[PDB]
Amino acid sequence: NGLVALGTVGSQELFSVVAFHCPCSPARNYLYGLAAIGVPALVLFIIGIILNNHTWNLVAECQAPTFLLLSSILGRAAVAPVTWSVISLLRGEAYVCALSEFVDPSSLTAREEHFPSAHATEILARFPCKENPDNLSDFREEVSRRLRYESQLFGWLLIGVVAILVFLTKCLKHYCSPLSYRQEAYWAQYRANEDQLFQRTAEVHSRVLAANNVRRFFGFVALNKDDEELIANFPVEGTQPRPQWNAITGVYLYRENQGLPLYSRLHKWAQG
Amino acid sequence: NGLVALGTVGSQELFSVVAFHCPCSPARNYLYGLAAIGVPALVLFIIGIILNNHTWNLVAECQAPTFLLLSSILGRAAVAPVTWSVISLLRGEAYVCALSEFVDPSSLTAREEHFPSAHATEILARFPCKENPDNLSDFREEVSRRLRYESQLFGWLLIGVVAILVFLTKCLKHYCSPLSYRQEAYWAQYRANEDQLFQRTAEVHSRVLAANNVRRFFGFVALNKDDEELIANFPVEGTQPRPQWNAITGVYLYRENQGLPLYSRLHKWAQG
Amino acid sequence: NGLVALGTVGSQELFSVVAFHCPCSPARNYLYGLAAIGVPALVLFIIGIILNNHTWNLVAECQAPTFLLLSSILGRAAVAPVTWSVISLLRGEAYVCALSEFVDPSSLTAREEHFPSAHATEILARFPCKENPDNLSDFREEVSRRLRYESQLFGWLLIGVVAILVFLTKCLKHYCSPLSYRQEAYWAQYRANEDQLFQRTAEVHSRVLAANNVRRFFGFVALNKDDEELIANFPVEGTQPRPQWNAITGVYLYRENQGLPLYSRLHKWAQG
Amino acid sequence: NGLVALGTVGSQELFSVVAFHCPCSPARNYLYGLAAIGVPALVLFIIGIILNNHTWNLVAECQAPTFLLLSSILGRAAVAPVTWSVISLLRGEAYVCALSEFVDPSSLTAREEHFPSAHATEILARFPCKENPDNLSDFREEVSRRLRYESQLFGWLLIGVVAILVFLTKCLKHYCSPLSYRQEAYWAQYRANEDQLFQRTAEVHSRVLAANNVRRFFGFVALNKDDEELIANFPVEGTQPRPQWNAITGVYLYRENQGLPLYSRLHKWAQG
Amino acid sequence: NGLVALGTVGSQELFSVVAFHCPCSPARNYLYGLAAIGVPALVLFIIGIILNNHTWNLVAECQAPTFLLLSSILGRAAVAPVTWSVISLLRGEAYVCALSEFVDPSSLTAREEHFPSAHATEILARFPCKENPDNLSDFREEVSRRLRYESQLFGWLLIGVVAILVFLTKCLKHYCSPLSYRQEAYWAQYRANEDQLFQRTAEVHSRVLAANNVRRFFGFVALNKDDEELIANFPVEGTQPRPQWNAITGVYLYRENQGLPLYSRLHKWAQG
Amino acid sequence: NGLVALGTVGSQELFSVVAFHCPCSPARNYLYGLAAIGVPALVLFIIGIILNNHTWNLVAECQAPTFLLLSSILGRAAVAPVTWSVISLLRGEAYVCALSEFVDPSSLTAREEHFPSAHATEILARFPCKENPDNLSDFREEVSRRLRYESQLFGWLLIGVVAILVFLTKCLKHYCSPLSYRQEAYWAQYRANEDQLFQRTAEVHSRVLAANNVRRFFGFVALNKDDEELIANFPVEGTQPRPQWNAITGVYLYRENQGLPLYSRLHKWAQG
Amino acid sequence: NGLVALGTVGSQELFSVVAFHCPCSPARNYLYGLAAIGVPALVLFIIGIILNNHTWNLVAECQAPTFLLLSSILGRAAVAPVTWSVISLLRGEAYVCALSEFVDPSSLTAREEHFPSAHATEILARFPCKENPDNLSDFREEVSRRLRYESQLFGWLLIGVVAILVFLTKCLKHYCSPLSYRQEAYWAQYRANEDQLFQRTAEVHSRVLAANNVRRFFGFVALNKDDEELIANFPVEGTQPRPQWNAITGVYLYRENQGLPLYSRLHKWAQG
């Protein structure tokens, strides 16, 4: 949760220091807007998919359920790109730089000289740049406001729709699940604790095996006090074979034994 | 990981203090741009290849797998030059200094006097310099913006493609590998621990051998308390012969013994 | 490594406080540039050769291998002069002060009055000085930029070539060496430890011999607590003869005993 | 070594506060320059010769080797005057104040009125002073630069030659010496330790003898705790006769006993 | 040594606060200069002779050797007046105030009106004062510089001659002395230690005698803890007669007993 | 010694805050100068004579030697008034305010109108005041300088003569004295210690007698812890009679007993 | 002594804050001056007489010697008023405000219009006030200076006479006294100690008697720890009768018993 706030502060500082620079020219406008606003979205989406464990379980499985699996992964990923997109929409100055060229020159009330010529769409496109002829500046301000309107409106609608989707995926997960409400919280706690304990234990065991391997070369290994106590307590011979390592990996759907429940593939293997 | 951030801050400060100085002249423009933007790329690439262990294993081996080996080394190296290149593209003011000369004088809308003469490409090339005749300055601003556009666009496209390549090499490594997903993490932990323990132990053993050699000369060696305890605990005679040292070095593909796995050449040698 | 950074900071401060003062006159220009930019290079090269142990081993030996010996010494020396030279080239304002006089007066586009006279090469040479006649200043700026171009270009090319040479000498040392890759790192650790232990022990032994010599004069020597414990622990009679001291000094190529390796001449002497 | 840096900082502050004041007059120029720049050189040279032990050994001896003895003393002395001289040359404003008068009035290109008259060498000599007639100031600047050129050039050449001489005396000492390379370092350590121990012991012994002499007068001496422990530990009768004191002083060339080496005259006397 | 530095700082602050005020008038100039620059010299010389022990030994003796005795005393005294004199010469503004009147009015090149009249030597003498008529000021500056020249030149020559005399008296003391080089350093250490111990012991003994005298009056003396321990340890009866006190005082030339040396008159008396 | 420095700082601050205010009028000038500069001299002289012990010994004696006694007292007194007098002379602005009136109006070179009239001595006397008529101011400055000259000259001559007298009284005391040189220093130490011990003991004894007297009134005295220990240790009956007190006071010339010396009248009385 | 310095600082601050305000009017001038300068003198004199013990002894006695008694008291009192008076005289601006009216209008040299009229003594008296008519101001300054002259002169003469009187009363006390010089110092120490001990003991005894009186009322007294220990140690019955208290008070001339001296009336009573 806090990592999300750190990423949000980082995205704010990145928007501040990335210096969005709107080119004013007929065709390149919306192209540059689209790219500059949606490429970091793709980058953050890819990072989200990368730093998630579930996707690697899914790909290892390849060698109704898929719905909820993909839902979990795509949500935990798309948390951040939507944040960046709405922060960029609310600020404006990206939507207007894109859709400035399409502002209809005819239909907008102002002082005289409604719009000069057909060739003038270009000086229309320049509107996001300073581009302030006396005959234009006030007429121009109108377009800036009328575009920032649509930008911020889409931003607020997007925030609303994201909230509605979060609430609906919540209210739909529970109503369609075999487990009760509290058993799932217990399951999540168990999963986190198992992950942490397994990582730490695998590290200690690996270090002990490496110490044995080294000592078999020189005649003595060199350790700190911590590692000394470690190799004093835990002996080690050699890790389990590859089939065992394979039985652990994968995705796990909640399976019950005769009466008792099984909360993970490691659990399923510890019993049999 | 943190070293990458330190190198990034160093690259930022180096760009700030290196003082890119765009010469304005017809031919030298893109030459100077290419060199000043792509020579430090070569330097950082070379440093990356130098400070990597895997490449020296590869060259010691010379005395499908090569694909993944070269992939690992070239990625761990080219992390930094791509960073420098994109930081230089996003800033602009390098792409425009290069491709200013090629801006077509005919096709760009502005005030009267579209473009003076054929000899004027030179005063065109001067555009990145101050070079602001009253007949030109406003017409010039157009070229600056239109070039910074293409620069930042290529920068964003490059960031996107780099992200896509990272994600694809990830998703392709796992899907084509004999091991499971978690066994590889255990393998990486074991490799790091073995490297650290081997380095420290080799240092202690060398110091002990040197102390023996010295003491055989004067009649007594001089030590601190630390070294005193060291020579008190660990005796030493003489390091293993050269064939043994040779059996350790090299690149290692995952080989299994009868059932049990072998996680490194040192491990492979400790058993037999 | 850190000493190199300290020397770099010192070179920067020395360039800041040495006050390069470009004389503007026809012949003296490139002479002063050459001297002021390449004499401290010679000084730093000489210091590098002086503060290196290997060269004194080489000269004591005088009373294919020489290739690598000279390579090691010349590299560990020429680390610094190349740094100073490239820092001076990138700044410019030394190359232009040298090669200002040779700027061809004919071929450089500008306003009217291309170049006044044959006697005017002198007012050409003055270009690095203020020397700003209204008929000249703008025409002059061109030469300053066109020269700083070549200066910084040579600087970047030099950095690139130095990086390439570092990488090639690395990749050529390993591929042509009897030892493995890791045995050489162990060798370097042993060499450093032997040097440190030998220096400290020789100092303690010398101090003890001096204390004996003194005490034989007055009737009692005067010591601190440290020296008291020293003379309490380590007795001393008299240092080994001169042939023994001679067997230690020199350059050492990796020689193997029957099976076991010998890592230094001191080691070679401790066995026999 | 650090004392050299302290002396350098002191020389810098002394140059800052000594206020070199160039008189502008025909004959007195180079006289004042020579004196003010080379008298403190003589002072520092004399101080260097005074604070060196070796010279007093040499003079006590008077009551091929002399080459190296004089070399050691003259180098350890002339370390500082060369530093002062080069710091004064690089700054300029001393060489120009000396050789201003000799600047040939004919051969130096400038505006009209090349040089007024024969009597004008005087207003030439005034050039280091403000002395700025409108007909002269610009013509004058030329002479200032052309002289500072030669000054800084001689300074850099002097630094280079000093470095070359240091390197050559180094490379010539070792190649022509009976000892090995490392035995000389051991010798230097022994010499320093012997000097320190002898000084401290002579002081303690003198204080004890003085305490005995005093106590024989009043009936009791008065001491601190330190001196109390001193007179408690070390008894004293009376220092050795004058011939013994004489056998210690002098210069010592490396003499070998039957096999074993002798590292100082005190050592030579402790054996026999 | 440090006391010399404190006296130097005091002399600097005294020169700063004493406010040398040059009167401009024909005859009084050099008189005031001579007095104000050479009377504090006499004062410092007298203080030096006063605070030296050797001179009182010399005068008590009155009730080749005298050469070295007077040399020691006159040097240890004249250390400071020469310092003050050279600090006053280098600053100038004292020599010029003295010898302004003697500046020959005829021989000094300048603008027209070489020198007005015979009565004008007076307005010449005024030169150190502001005294700036338009017809004079520039002509005057010449005299100020030409006089400060001679002042600083004499100052530097004096520093040089003082250094030469120091070096020659050093090199002449040793070459003509019965003792060796190191025995004299031992002698100096013994002299300092004897002086300190004798002073402290005489003080303690005097205080004890005074305590006895007092206690014989009231019936009890009053003491601190320190004095309590003092009178507890050291008894006292009455100081030695006057002939003994006389045998101690005087000047001592190095006299040898049969074999052993005698380092002071107190030593000479302790034996017999 | 330090008290002299404190008195000097106090005299400086007193001169700063006493606000010497020179009245300009014919007769009152030198009167006010004499008084204001020589009355605090008398005050400091009187204080010096008051705070000296020796003078009271001299006056108690009244109920060649007298030469040295008066010398000691008059010197220890006149230390300070001479300091004040020379500090006042060096500053000037007191001598000129006194002897302004006597400046001969005829003999002083300046501009025209040498001196107006006989009645003008008054406007002459006003010279130390602002009193600056255009016809006078410059002519006046001359008199100020010419008088400050004589003032500072007398000040320096006085300092010199005081130094000479100090040195001569020193060199004459020793040469004419029965004692040796060191015995007198021992004598001075004994005198100081006797004075201190006698004062402290007399105070303690008086307090004890007072406590006895009080306790005989109420029935119990009230004490601190310090006084408690005092009355616990030292009993007291009643001070010695008046003849004994008389035998102690007076001036003492060095008298010898049969062999042994007697260093004070208290000592002389303790023996008999 | 320190109380005198505190009173002096207080007098300075009181003079600063009392705001002497000179009225300018013919008759009231010297009246106001006299009062404002001599009434605080009377106040300080009265305070001095009040806070002195000796005067109350003198008045209790009423129910050649009187000379010295009155001398002691009047001196210890008039210490402060003389200080205030001289501090007021040296500042001036009080004497001039008093004796302005008496300045003879005829005899004072200045510009024309010597003094206007007989009625003008009034505008004369106004001189200490601003009162600066153009015809007067400069003529006025003369009177201010001429009066401040006499003021400061009387101040310095008063300081001198006070010093002379102090010295003469000192030199006359000793020469005419039965006691020796040191016995009087012992007497003063005894007097101070007796006063302090008697005061403290009387306080403790009074508090104990009061505690007994109280406890006889309620049945128990309430005390601190200090008072608890007090009433634990010292019992009390009732103070001595009134004749005894009377025998203690009074003035005491030095009376001798048969041989032994008696230093106070309390002492005289403790014996009999």
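We number chain E the way Swiss-Prot does; in order, the residues shown are 25-87, 97-305.
Per deposition record, electron microscopy, 3.5 Å.
Using N, Cα and C of the backbone, Cβ positions are placed for all residues, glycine too.
Database features, via Swiss-Prot:
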MUTAGEN   E:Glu37 to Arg  Reduces the inhibition by ruthenium red
MUTAGEN   E:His238 to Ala  Decreases intrasubunit interactions
MUTAGEN   E:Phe251 to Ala  Decreases intrasubunit interactions
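Around the Cβ of E:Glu37 (mutagenesis position), 10 further Cβ atoms fall within 10 Å across all displayed protein chains. Neighbour counts were taken at the CB atom with a 10 A radius for the mutagenesis positions E:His238, E:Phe251; the maximum falls on E:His238. E:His238 (mutagenesis position) carries a helical DSSP state (H, G or I). Contact with chain D, taken as any Cβ pair under 8 Å, is found for the mutagenesis positions E:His238 out of E:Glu37, E:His238, E:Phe251.
Across the structure, E:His238 (mutagenesis position) and E:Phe251 (mutagenesis position) place their CA atoms 21 angstrom apart. Cα of E:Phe251 (mutagenesis position) to Cα of E:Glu37 (mutagenesis position): a span of 53 Å.
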